[PDB]
Amino acid sequence: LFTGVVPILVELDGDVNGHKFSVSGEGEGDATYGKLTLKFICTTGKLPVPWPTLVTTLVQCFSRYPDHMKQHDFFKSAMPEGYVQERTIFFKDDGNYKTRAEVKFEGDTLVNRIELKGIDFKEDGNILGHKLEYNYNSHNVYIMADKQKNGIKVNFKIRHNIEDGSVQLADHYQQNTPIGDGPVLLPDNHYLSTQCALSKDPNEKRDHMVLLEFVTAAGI
């Protein structure tokens, strides 16, 4: 199902400190290569948070699993019924985000529809004050099978660089469960080496983000 370059659609309904926003994205993902190229637009006006804080929220089934690791690919085995991705993201000494997402095949397109809710941000923090650098670092995303939940458990910490040269951590808690009843693959502990590059389309007027990403499953 992921043999070539597949069409991707991203739908985000957000509310951070009551500031509501919607974000729509489209693009393509190539699983064998381990690549994604997407563009995101804020369709409600100015985006109330920094773009980097939303990169993890806005489809790990596009990860490249080397041939000797096909057995451990939960994201793809759960397709096309898909899976529900849930998270709790904690910003060191600032607010948090709780997200619920369904990543599934709608006909020929892979769709990621998300609900995001963030509370407790300092109306002057690094987030609501926009003090984050418009960039992104590499991270390892840790996976553990979660037999009790016929799903997987994911953990990782994101380093967001702050203008002043310091770092703003965002501790991520994640779980993934199949939507359909067929048997999916429960993997052995491994990780995904993720890389993110953010740019801007000089011709775009709306609030937006151009994202290209490189992910390869490792540790096994």
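We number chain A the same way Swiss-Prot does; the residues here are 7-64, 68-229, in that order.
According to its header, the structure was obtained by X-ray crystallography, 2.4 Å.
Every residue gets a Cβ built from N, Cα and C, even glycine.
Noted in Swiss-Prot for the protein shown:
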type	residues	note
MUTAGEN	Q69 to L	In RSGFP4; increases fluorescence and shifts the major exitation peak to 489-490 nm; when associated with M-64 and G-65
MUTAGEN	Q80 to R	In Azurite; shifts the excitation and emission spectra to shorter wavelengths and increases quantum yields compared to BFP; when associated with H-66; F-145; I-150 and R-224
MUTAGEN	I128 to V	In EBFP2.0; shifts the excitation and emission spectra to shorter wavelengths and increases quantum yields compared to BFP; when associated with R-30; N-39; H-66; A-72; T-105; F-145; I-150; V-155; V-171; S-198; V-206 and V-224
MUTAGEN	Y145 to A	In Cerulean; leads to improved quantum yield, a higher extinction coefficient and is 2.5-fold brighter than ECFP; when associated with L-64; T-65; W-66; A-72; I-146; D-148; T-153 and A-163
MUTAGEN	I167 to T	In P11; increases fluorescence at 475 nm excitation and at warmer temperatures such as 37 degrees Celsius. In Esmerald; leads to brighter fluorescence; when associated with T-65; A-72; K-149 and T-153. In VisGreen; leads to brighter fluorescence; when associated with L-64; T-65; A-72 and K-149
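Known features from Swiss-Prot, placed on the structure.
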{"residue": "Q69", "record": "mutagenesis position", "Cβ contacts under 8 Å, 6 or more apart": "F84, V150, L201, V224"}
{"residue": "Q80", "record": "mutagenesis position", "Cβ contacts under 8 Å, 6 or more apart": "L194, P196"}
{"residue": "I128", "record": "mutagenesis position", "Cβ contacts under 8 Å, 6 or more apart": "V22, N23, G104, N105"}
{"residue": "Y145", "record": "mutagenesis position", "Cβ contacts under 8 Å, 6 or more apart": "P58, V61, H169, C205, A206, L207"}
{"residue": "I167", "record": "mutagenesis position", "Cβ contacts under 8 Å, 6 or more apart": "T62, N146, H148, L178, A179, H181"}
